[PDB]
Amino acid sequence: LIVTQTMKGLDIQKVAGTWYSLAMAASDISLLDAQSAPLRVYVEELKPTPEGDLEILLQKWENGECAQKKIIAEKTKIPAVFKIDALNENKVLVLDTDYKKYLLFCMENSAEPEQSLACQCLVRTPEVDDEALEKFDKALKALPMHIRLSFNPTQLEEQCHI
Ligand SMILES: CCCCCCCCCCCC
Ligand SMILES: [Cl-]
């Protein structure tokens, strides 16, 4: 089924700081496909609004350059589910976080997958944390994932992990 899991007691102020998209998966190969694929987003930093929203700073090569983006994940009465806003009010879900090393999150539509779902495994260091990746895969046995990208240290310290 669909993001059957979340974080109990998400101290959104403690996910503040810099993050490395260490790995990312999706329900549809086209999502993570090519380099320009829509949801091949590289998370730079999570900025929690004092009100309690979530400002995400991400990079995404659009026209031909590693472009830097910035979207705002607003708060809901569920502590660990945030909305973004487009023509299609997708939402962000934070599966799990130990606050210092890893943060597993997912972002979901509203209109079913197969159609839309993408989860990432964020680490704070540009290392390869096998155990974060184990918690990733564990958390995503449950899910309709069809593609799974994984990056290397060298790659992490580049823009759009080139
Ligand atoms: C703009 C396309 C959706 C990108 C949203 C990713 C935001 C990262 C969320 C991190 C949650 C802790
Ligand atoms: Cl509400």
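Here chain A follows Swiss-Prot, giving residues 17-178 in order.
Each residue, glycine too, has its Cβ placed from N, Cα and C.
Where Swiss-Prot documents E61 to Q as a natural variant, the accompanying text is: In variant D. According to Swiss-Prot, the naturally occurring change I72 to L is described as follows: In variant W. While the structure shown retains the original residue, Swiss-Prot records the natural variant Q75 to H with this note: In variant C; found only in the Jersey breed. Here the residue is the original one, while Swiss-Prot reports the natural variant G80 to D with the comment In variant A. Quoted from Swiss-Prot, the note attached to the natural variant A134 to V states: In variant A.
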What's the number of neighbouring CB atoms sitting within 10 A of the CB on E61 (variant position)?
13
Chain-internal residues near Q75 (variant position), provided their CB is under 8 angstroms and they sit 6+ positions away:
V57, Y58, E60, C82, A83, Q84, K85, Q175, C176
Around the Cβ of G80 (variant position), the count of other Cβ atoms that are within 10 Å:
8
Could you state the whole-number distance in Å separating the C-alpha atoms of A134 (variant position) and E61 (variant position)?
18
Just counting, how many other CB atoms are there within 10 A of the CB of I72 (variant position)?
23
Under a threshold of 6 Å between Cβ and any atom of ligand 1, which of the variant positions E61, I72, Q75, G80 are retained?
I72
Where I72 (variant position) and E61 (variant position) are concerned, what is their Cα separation in Å, rounded?
6
